Amino acid sequence: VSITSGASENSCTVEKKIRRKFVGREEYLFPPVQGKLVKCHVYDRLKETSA
Amino acid sequence: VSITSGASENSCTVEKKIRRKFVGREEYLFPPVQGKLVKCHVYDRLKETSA
Amino acid sequence: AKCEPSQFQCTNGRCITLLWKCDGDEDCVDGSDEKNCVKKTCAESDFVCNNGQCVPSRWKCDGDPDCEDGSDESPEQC
Ligand SMILES: [Ca+2]
Ligand SMILES: [Ca+2]
(Lines of atoms letter the chains of each structure in order from A and count residues from 1; the text may use other names and numbers.)
(Lines give C-alpha, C1' and ligand atoms only; values in the text may rest on other atoms or scores of the structure.)
(Ligands and ions follow the chains in the order given, each with its own letter.)
Protein backbone atom coordinates (compact mmCIF):
# COMPACT_ATOMS: atom_id res chain seq x y z
CA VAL A 1 0.00 0.00 0.00
CA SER A 2 1.43 3.38 -0.89
CA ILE A 3 0.58 7.04 -0.43
CA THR A 4 1.69 8.71 -3.68
CA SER A 5 0.94 12.23 -2.36
CA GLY A 6 4.52 13.39 -2.88
CA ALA A 7 4.11 15.88 -0.04
CA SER A 8 3.74 12.82 2.22
CA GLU A 9 4.81 10.08 -0.18
CA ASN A 10 5.34 6.83 1.70
CA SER A 11 4.67 3.13 1.33
CA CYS A 12 4.26 -0.06 3.33
CA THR A 13 4.73 -3.72 2.47
CA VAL A 14 4.40 -7.15 4.08
CA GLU A 15 5.45 -10.57 2.90
CA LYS A 16 2.44 -12.59 1.75
CA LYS A 17 2.18 -15.39 -0.80
CA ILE A 18 -0.78 -13.94 -2.66
CA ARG A 19 -0.62 -16.43 -5.53
CA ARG A 20 -3.14 -16.86 -8.32
CA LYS A 21 -6.07 -19.01 -7.30
CA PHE A 22 -9.01 -20.42 -9.20
CA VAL A 23 -12.28 -22.00 -8.17
CA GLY A 24 -13.25 -25.18 -9.95
CA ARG A 25 -11.10 -27.90 -11.44
CA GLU A 26 -9.16 -26.03 -14.14
CA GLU A 27 -6.53 -23.32 -14.24
CA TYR A 28 -7.50 -20.12 -16.03
CA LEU A 29 -6.24 -16.57 -16.09
CA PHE A 30 -9.65 -14.99 -16.63
CA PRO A 31 -13.10 -16.50 -16.22
CA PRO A 32 -14.27 -17.49 -19.70
CA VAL A 33 -17.54 -15.91 -20.79
CA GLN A 34 -19.15 -19.33 -21.29
CA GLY A 35 -18.90 -22.06 -18.70
CA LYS A 36 -20.46 -23.81 -15.74
CA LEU A 37 -21.77 -21.53 -12.98
CA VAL A 38 -20.13 -23.32 -10.07
CA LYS A 39 -20.34 -22.20 -6.46
CA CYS A 40 -17.53 -19.80 -5.54
CA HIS A 41 -16.79 -17.11 -2.98
CA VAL A 42 -15.71 -13.50 -3.50
CA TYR A 43 -15.32 -10.54 -1.18
CA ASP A 44 -18.51 -8.52 -1.51
CA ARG A 45 -17.66 -5.18 -3.11
CA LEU A 46 -20.39 -3.51 -1.03
CA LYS A 47 -18.55 -1.72 1.78
CA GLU A 48 -21.53 -2.15 4.11
CA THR A 49 -21.31 -5.94 4.35
CA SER A 50 -19.80 -7.24 7.58
CA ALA A 51 -17.20 -10.03 7.60
CA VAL B 1 19.04 3.46 -16.66
CA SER B 2 17.02 6.15 -18.35
CA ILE B 3 16.64 9.91 -18.59
CA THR B 4 13.01 10.95 -18.12
CA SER B 5 12.73 13.79 -20.62
CA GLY B 6 10.02 12.78 -23.09
CA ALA B 7 11.61 14.55 -26.05
CA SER B 8 15.20 14.02 -24.88
CA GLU B 9 14.29 10.62 -23.41
CA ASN B 10 16.90 7.89 -23.71
CA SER B 11 17.74 4.64 -21.97
CA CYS B 12 20.35 1.85 -21.98
CA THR B 13 20.19 -1.69 -20.49
CA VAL B 14 22.77 -4.46 -19.82
CA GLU B 15 22.22 -8.22 -19.31
CA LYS B 16 22.88 -8.33 -15.57
CA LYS B 17 21.41 -11.21 -13.55
CA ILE B 18 20.68 -9.07 -10.51
CA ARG B 19 18.80 -11.77 -8.60
CA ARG B 20 17.41 -11.02 -5.15
CA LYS B 21 20.01 -12.20 -2.66
CA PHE B 22 19.97 -12.64 1.10
CA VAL B 23 22.49 -12.70 3.92
CA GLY B 24 22.26 -15.41 6.56
CA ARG B 25 20.72 -18.80 5.93
CA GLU B 26 17.05 -17.85 5.61
CA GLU B 27 15.51 -16.39 2.51
CA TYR B 28 13.43 -13.28 3.00
CA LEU B 29 11.80 -10.61 0.94
CA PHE B 30 12.44 -8.00 3.60
CA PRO B 31 14.64 -7.91 6.67
CA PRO B 32 12.07 -8.57 9.36
CA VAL B 33 11.33 -6.41 12.38
CA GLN B 34 14.11 -8.15 14.28
CA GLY B 35 16.13 -11.32 14.61
CA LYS B 36 19.78 -12.26 14.86
CA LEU B 37 22.15 -9.44 14.02
CA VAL B 38 24.76 -10.83 11.61
CA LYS B 39 27.76 -9.49 9.75
CA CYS B 40 26.82 -8.41 6.23
CA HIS B 41 28.05 -6.07 3.53
CA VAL B 42 26.17 -3.09 2.10
CA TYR B 43 27.10 -0.51 -0.49
CA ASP B 44 27.34 2.59 1.68
CA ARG B 45 25.09 5.53 0.85
CA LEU B 46 27.84 8.14 1.27
CA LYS B 47 29.70 9.32 -1.83
CA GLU B 48 32.86 10.15 0.12
CA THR B 49 33.57 6.45 0.59
CA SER B 50 35.71 4.82 -2.08
CA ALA B 51 35.89 1.32 -3.56
CA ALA C 1 -33.17 -28.69 -10.95
CA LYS C 2 -30.39 -26.11 -11.20
CA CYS C 3 -29.94 -23.77 -14.15
CA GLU C 4 -27.73 -20.85 -15.28
CA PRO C 5 -28.46 -18.28 -12.42
CA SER C 6 -28.77 -21.16 -9.80
CA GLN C 7 -32.13 -19.66 -8.81
CA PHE C 8 -35.89 -19.56 -9.52
CA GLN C 9 -37.62 -20.24 -12.83
CA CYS C 10 -40.16 -17.74 -14.12
CA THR C 11 -43.60 -18.89 -15.27
CA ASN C 12 -42.40 -18.99 -18.89
CA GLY C 13 -40.14 -21.84 -17.81
CA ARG C 14 -36.89 -19.87 -17.93
CA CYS C 15 -34.39 -19.27 -15.08
CA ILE C 16 -33.87 -15.88 -13.36
CA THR C 17 -32.24 -14.24 -10.24
CA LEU C 18 -33.03 -11.31 -7.87
CA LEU C 19 -29.53 -9.86 -8.61
CA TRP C 20 -30.25 -9.77 -12.38
CA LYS C 21 -33.76 -8.34 -11.51
CA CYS C 22 -31.82 -5.07 -10.90
CA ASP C 23 -29.07 -5.41 -13.59
CA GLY C 24 -31.12 -2.87 -15.69
CA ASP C 25 -31.73 -5.41 -18.52
CA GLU C 26 -34.93 -7.57 -18.76
CA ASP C 27 -34.50 -11.34 -18.07
CA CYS C 28 -38.05 -12.86 -18.56
CA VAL C 29 -41.58 -12.01 -19.87
CA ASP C 30 -43.41 -12.50 -16.54
CA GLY C 31 -42.28 -10.62 -13.41
CA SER C 32 -38.55 -10.08 -12.84
CA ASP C 33 -37.00 -6.70 -13.72
CA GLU C 34 -40.03 -4.34 -13.49
CA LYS C 35 -40.75 -5.41 -9.83
CA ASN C 36 -38.99 -3.81 -6.85
CA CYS C 37 -35.29 -4.31 -6.00
CA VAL C 38 -32.48 -1.83 -5.04
CA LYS C 39 -31.35 -0.16 -8.30
CA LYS C 40 -29.04 2.38 -10.01
CA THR C 41 -32.21 3.75 -11.69
CA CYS C 42 -30.42 6.43 -13.72
CA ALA C 43 -27.24 5.63 -15.63
CA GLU C 44 -24.93 8.37 -16.89
CA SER C 45 -26.93 8.25 -20.16
CA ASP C 46 -30.20 8.93 -18.30
CA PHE C 47 -32.12 11.99 -17.11
CA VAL C 48 -34.02 12.11 -13.81
CA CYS C 49 -37.58 13.42 -13.56
CA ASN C 50 -39.01 15.26 -10.56
CA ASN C 51 -41.65 12.61 -9.85
CA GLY C 52 -38.76 10.17 -9.28
CA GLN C 53 -38.98 8.54 -12.70
CA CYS C 54 -35.81 7.91 -14.69
CA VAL C 55 -35.66 8.10 -18.48
CA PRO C 56 -33.01 7.92 -21.20
CA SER C 57 -31.65 11.46 -21.34
CA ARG C 58 -31.78 11.49 -25.16
CA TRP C 59 -35.59 11.48 -24.83
CA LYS C 60 -35.55 14.88 -23.11
CA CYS C 61 -37.10 17.59 -25.33
CA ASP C 62 -37.76 15.04 -28.08
CA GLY C 63 -41.45 16.01 -28.16
CA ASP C 64 -43.06 13.23 -26.13
CA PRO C 65 -43.72 13.16 -22.37
CA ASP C 66 -41.67 10.02 -21.78
CA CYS C 67 -41.56 10.33 -17.99
CA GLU C 68 -44.98 10.44 -16.35
CA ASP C 69 -44.44 13.87 -14.80
CA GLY C 70 -43.51 15.45 -18.15
CA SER C 71 -40.34 17.00 -16.74
CA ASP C 72 -38.52 15.86 -19.89
CA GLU C 73 -40.58 18.33 -21.96
CA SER C 74 -40.32 21.52 -19.85
CA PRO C 75 -39.32 24.72 -21.71
CA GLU C 76 -36.76 25.20 -18.90
CA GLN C 77 -34.25 23.57 -21.27
CA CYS C 78 -36.15 22.72 -24.45
CA1 LIG D 1 -31.99 -8.52 -15.69
CA1 LIG E 1 -39.41 13.12 -24.62
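Sequence positions for chain C are given in Swiss-Prot numbering; the residues included correspond to 31-108, in order.
For all residues, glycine too, the Cβ spot is worked out from N, Cα and C.
Feature annotation from Swiss-Prot assigns domain 'LDL-receptor class A 1' to C:31-69; the stated evidence is sequence analysis.
If you take the C-beta of C:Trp89 (mutagenesis position) and look for same-chain residues 6 or more apart in sequence within under 8 angstroms, you find C:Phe77, C:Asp96, C:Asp102. Here Swiss-Prot notes a mutagenesis experiment, C:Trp89 to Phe or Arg, with the remark: Complete loss of entry of Semliki virus into the cell.
Mutagenesis annotation in Swiss-Prot: C:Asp92 to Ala, described as Complete loss of entry of Semliki virus into the cell; the structure shown retains the original residue. C:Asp92 (mutagenesis position) is surrounded by 12 other CB atoms, counting those within 10 A of its CB over all protein chains shown.
Quoted from Swiss-Prot for the published mutagenesis C:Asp94 to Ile: Complete loss of entry of Semliki virus into the cell. Cβ-based neighbour count (10 Å, all protein chains) for C:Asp94 (mutagenesis position) stands at 10.
According to DSSP, C:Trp89 (mutagenesis position) sits within a helical segment.
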